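S.K.: Just passing along the structure, written as structure tokens.
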Amino acid sequence: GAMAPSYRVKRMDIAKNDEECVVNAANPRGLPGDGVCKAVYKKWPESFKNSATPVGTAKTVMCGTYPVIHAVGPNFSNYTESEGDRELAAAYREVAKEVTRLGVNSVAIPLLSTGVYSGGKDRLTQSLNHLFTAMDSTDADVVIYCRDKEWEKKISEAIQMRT
Ligand SMILES: [Cl-]
Ligand SMILES: [Cl-]
Ligand SMILES: [Cl-]
């Protein structure tokens, strides 16, 4: 475990993370995809061997000894708000199980279902609150990765609010 488990936020490419493992915002089919998923495919292509997994699940594949946790959030274009919210919560619960099983002291994580799976909505708060519900009982240092300057400020605010 980390000595004093923390949350932090950085605005940069998650493929350049300084943590012991990474969470991919994956598609259910294990395809290279777009956005975070394409960056992850370029950096750790070996981790996409048999990485397909259903919505609301996470599947870990090792790239050498470096764990890539493929977490599949719902596409809100297809899910109802209600069913999408349940699947997004579930995906983060499966990430917490994998992070615990691996024994890592730190993890890099993006905000699931906030990009091309957002159904054209702002889901910063919804996605971040499900991340906290899952990861609060783990003792890994969590580093959240984002690309937008205003999102960085809001995520930082939300972390600081809990102290
Ligand atoms: Cl960058
Ligand atoms: Cl997304
Ligand atoms: Cl972002």
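Please read every residue number as a count from 1 along the shown chain.
Keep in mind that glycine also has a Cβ here, set from the backbone N, Cα and C atoms.
What Swiss-Prot shows for this protein is this:
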type	residues	note
BINDING	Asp13, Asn27, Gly35, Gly115, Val116, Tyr117	ADP-D-ribose binding site
MUTAGEN	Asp13 to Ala (Swiss-Prot position 1343)	Partial loss of ADP-ribose 1'' phosphate phosphatase activity
MUTAGEN	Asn27 to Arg or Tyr (Swiss-Prot position 1357)	Almost complete loss of mono-ADP-ribosylhydrolase activity
MUTAGEN	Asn27 to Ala (Swiss-Prot position 1357)	Partial loss of mono-ADP-ribosylhydrolase activity; complete loss of ADP-ribose 1'' phosphate phosphatase activity
MUTAGEN	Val36 to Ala (Swiss-Prot position 1366)	Partial loss of mono-ADP-ribosylhydrolase activity
MUTAGEN	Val36 to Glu or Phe (Swiss-Prot position 1366)	Almost complete loss of mono-ADP-ribosylhydrolase activity
MUTAGEN	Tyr117 to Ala (Swiss-Prot position 1447)	Partial loss of mono-ADP-ribosylhydrolase activity; complete loss of ADP-ribose 1'' phosphate phosphatase activity
MUTAGEN	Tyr117 to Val or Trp (Swiss-Prot position 1447)	Almost complete loss of mono-ADP-ribosylhydrolase activity
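Buried or exposed, and what's around them? Tell me for each listed feature.
M.R.: The 10 Å shell around the Cβ of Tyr117 (mutagenesis position) contains 23 further Cβ atoms across the protein chains shown.
When secondary structure is read from DSSP and collapsed to three states, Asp13 (mutagenesis position) falls in the coil class. Remark: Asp13 (mutagenesis position) has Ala39, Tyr145, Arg147 as non-local neighbours, by Cβ distance under 8 Å and separation of at least 6 in sequence.
When Cβ atoms from all protein chains are considered, those within 10 Å of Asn27 (mutagenesis position) total 21, not counting its own.
The local packing around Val36 (mutagenesis position), expressed as other Cβ atoms within 10 Å of its Cβ over all shown chains, amounts to 24. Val36 (mutagenesis position) falls within a helical segment according to DSSP.
Annotation note: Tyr117 (mutagenesis position) sits in a coil segment as assigned by DSSP.
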S.K.: Between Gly115 (ADP-D-ribose binding site) and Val36 (mutagenesis position), what C-alpha distance do you get in Å?
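M.R.: Between the alpha carbons of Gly115 (ADP-D-ribose binding site) and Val36 (mutagenesis position) there are 9 Å.
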S.K.: Where the criterion is a Cβ under 6 Å from an atom of ligand 2, which of the recorded positions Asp13, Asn27, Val116 meet it?
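M.R.: Cβ under 6 Å from ligand 2: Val116.
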S.K.: Within its own chain, what residues at least 6 apart in sequence put their Cβ under 8 Å from the Cβ of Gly35 (ADP-D-ribose binding site), listed in sequence order?
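M.R.: Once residues fewer than 6 apart are set aside, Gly35 (ADP-D-ribose binding site) is near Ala25, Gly115, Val116.
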S.K.: How far is it from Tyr117 (mutagenesis position) to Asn27 (mutagenesis position), counting Cα to Cα, in Å?
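M.R.: That separation, Cα to Cα, works out to 10 Å.
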S.K.: Ligand 1 is in the model; which of the recorded positions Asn27, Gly35, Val36, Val116 have a C-beta less than 6 angstroms from one of its atoms?
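M.R.: Cβ < 6 Å from ligand 1: none of the recorded positions.
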